[PDB]
Amino acid sequence: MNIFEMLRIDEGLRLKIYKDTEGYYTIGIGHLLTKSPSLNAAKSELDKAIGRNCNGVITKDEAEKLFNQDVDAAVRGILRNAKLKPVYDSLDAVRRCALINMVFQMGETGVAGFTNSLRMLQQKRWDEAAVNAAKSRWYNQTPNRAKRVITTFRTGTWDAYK
Ligand SMILES: [Cl-]
Ligand SMILES: [Cl-]
């Protein structure tokens, strides 16, 4: 189990523009296209992203290309963030996967808002951080995925995904 297989389970794969759980225009493996209500703004963003006329539809390969960028971008974002980088540095390999997951889903800004939880992860107080992260809009909105991520932080294993 790796970060890619993990995100592919949580995000799924869709070759046609679709709306995410929040209502936003998305495609591929969780690649948010626009927060705009316009299916037209989305179709436009999409062609700018792929470099061709897609007419809201892309190939598997294109979806994987977007996915590799997004994971890379998330990883570099964590390493560039003064709030995130120390947490990351401090964790084992599996737990690190859990934080990339949150970042990919919610943006560096959002994860950075979990101050208390991040502090507990840093202190390796696993159970407490799990209890605290559950008190969030994140968890109430997408509970099954949140639970999976939270278990990964609590235990340090890939259990929730197997
Ligand atoms: Cl709450
Ligand atoms: Cl969910």
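Placed from the backbone N, Cα and C atoms, the Cβ positions cover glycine too.
The active site, proton donor/acceptor annotation in Swiss-Prot covers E11 (among others). According to its DSSP assignment, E11 (mutagenesis position) is helical.
Just so you know, the Cβ of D20 (active site, proton donor/acceptor) picks up 18 other Cβ atoms within 10 Å once every protein chain is counted. Per Swiss-Prot, active site, proton donor/acceptor is recorded for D20 (among others), and the stated evidence type is experimental evidence.
Positions annotated as substrate binding site by Swiss-Prot: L32, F104, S117, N132. Sequence-distant neighbours of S117 (mutagenesis position) (same chain, 6+ residues apart, CB-CB distance under 8 A): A129, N132, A133.
Record note (Swiss-Prot), mutagenesis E11 to N: Loss of 84% of enzymatic activity. The unchanged residue is displayed. For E11 (mutagenesis position), applying a Cβ distance below 8 Å and a minimum sequence separation of six or more within one chain yields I29, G30.
Recorded in Swiss-Prot as a mutagenesis result, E11 to A, F, H, M or N carries the remark: Complete loss of enzymatic activity.
DSSP assigns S117 (mutagenesis position) to a helix in the three-state reduction. For the mutagenesis experiment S117 to F, the note given by Swiss-Prot reads: 10-fold decrease in enzymatic activity.
One mutagenesis experiment named in Swiss-Prot is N132 to I, and its note says 5-fold decrease in enzymatic activity. For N132 (mutagenesis position), the Cβ neighbour count at a 10 Å cut-off comes to 19, with all displayed protein chains included.
Rounded to the nearest whole angstrom, the C-alpha distance between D20 (active site, proton donor/acceptor) and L32 (substrate binding site) is 8. DSSP gives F104 (substrate binding site) a helix state. In this entry, substrate is bound by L32, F104, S117, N132, whose most widely separated C-alpha atoms sit 27 angstrom apart.
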